[PDB]
Amino acid sequence: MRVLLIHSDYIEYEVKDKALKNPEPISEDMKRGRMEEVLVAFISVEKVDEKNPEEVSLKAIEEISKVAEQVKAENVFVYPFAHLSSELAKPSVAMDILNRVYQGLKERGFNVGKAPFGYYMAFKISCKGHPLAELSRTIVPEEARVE
Amino acid sequence: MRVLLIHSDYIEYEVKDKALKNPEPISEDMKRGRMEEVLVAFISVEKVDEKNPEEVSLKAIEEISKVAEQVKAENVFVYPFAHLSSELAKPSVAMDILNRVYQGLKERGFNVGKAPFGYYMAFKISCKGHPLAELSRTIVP
Ligand SMILES: Nc1ncnc2c1ncn2[C@@H]1O[C@H](CO)[C@@H](NC(=O)[C@@H](N)CO)[C@H]1O
Ligand SMILES: Nc1ncnc2c1ncn2[C@@H]1O[C@H](CO)[C@@H](NC(=O)[C@@H](N)CO)[C@H]1O
């Protein structure tokens, strides 16, 4: 998994066109959204993550939470951004992992938001430009899952 | 080299704290900038690129130009974005390669801009959200 963390004044998004034949079923209101003072987690789920969705998600939750703790962010936004990596995981796995990360951050007590999966999407962001407002993290499985 | 290409309605930046002991000296007017209807090239120069700066730069110019034509972008912005890679080239080489890419794109007729090198920088961007508005490329010797 590849994650780009941008501590921003805000994030706005707008669904523009489906990118998959059968994207995530969303309501009209889910097509657009905005969150203030937010640590945006742009995430690309990679092929190697398919080995252990649970472990990778756990590590991602841990890494993202740590950064939020360092920059004092109370709001976190999970944003699908497939082209952060060149070796993408299958859609079904990507969606599952993104959901796991989203739920995990919620469990940690953060106010969490997320954009719909499977779409070409426009977005506006405003990076704060502080030393830790722009970071990258690579997270991968250490062991295959047992299920 | 790791390149993240975002076709945007605009890109704005503001130089803040230095991120290197001795960054690129700049004037007050250079601390801020904006470009519209632009293909933003977020670039991270990698350690392996140090082997052949000219080759990597040439290839980067070719690929970025290709995308610009595909999306019909007349404006291109070279944006230092170190985080895209773990194996970074040393500052002096990284800046030289970014300038080489800048010059190559400028040579081709594009309206090109670039941000100061060696700083933490605030920025505002608006991704168009078209199918080709977000792309990544890996270019190495
Ligand atoms: N491995 C992966 N990691 C993250 N997202 C992935 C994915 N595979 C498929 N997607 C989803 O399908 C859209 C088109 O690739 C993706 N859309 C996007 O990444 C938008 N930013 C495009 O504007 C995303 O919703
Ligand atoms: N290998 C490399 N590739 C691209 N840029 C590099 C670099 N090595 C050093 N820099 C410059 O120094 C700042 C801190 O790494 C970098 N700053 C940035 O990447 C800002 N976006 C941080 O907000 C950049 O100006």
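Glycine too: its Cβ is placed from the backbone N, Cα and C atoms.
Under its mutagenesis annotations, Swiss-Prot gives A:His83 to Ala the following note: Isolated domain has decreased to no deacylation of mischarged L-seryl-tRNA(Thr). Deacylates correctly charged glycyl-tRNA(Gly). The Cβ of A:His83 (mutagenesis position) lies under 8 Å from the Cβ of A:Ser44, each on the same chain and at least six residues away in sequence.
Around A:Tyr120 (mutagenesis position), the C-beta neighbours below 8 angstroms that are at least 6 residues distant in the chain are A:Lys16, A:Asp17, A:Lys18, A:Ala19. Quoted from Swiss-Prot, the note on the mutagenesis of A:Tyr120 to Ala is: Isolated domain has nearly wild-type deacylation of mischarged L-seryl-tRNA(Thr), no longer binds L-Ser or L-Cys. No activity on threonyl-tRNA(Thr). Same results; when associated with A-134.
According to Swiss-Prot, the experimentally introduced change A:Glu134 to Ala is described as follows: Isolated domain has nearly wild-type deacylation of mischarged L-seryl-tRNA(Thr). No activity on L-threonyl-tRNA(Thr). Same results; when associated with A-120. Sequence-distant contacts (6 or more apart, same chain, Cβ under 8 Å) of A:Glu134 (mutagenesis position) comprise A:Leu5, A:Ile6, A:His7, A:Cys127.
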Specify the secondary structure state of A:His83 (mutagenesis position) as given by DSSP, simplified to three classes.
helix
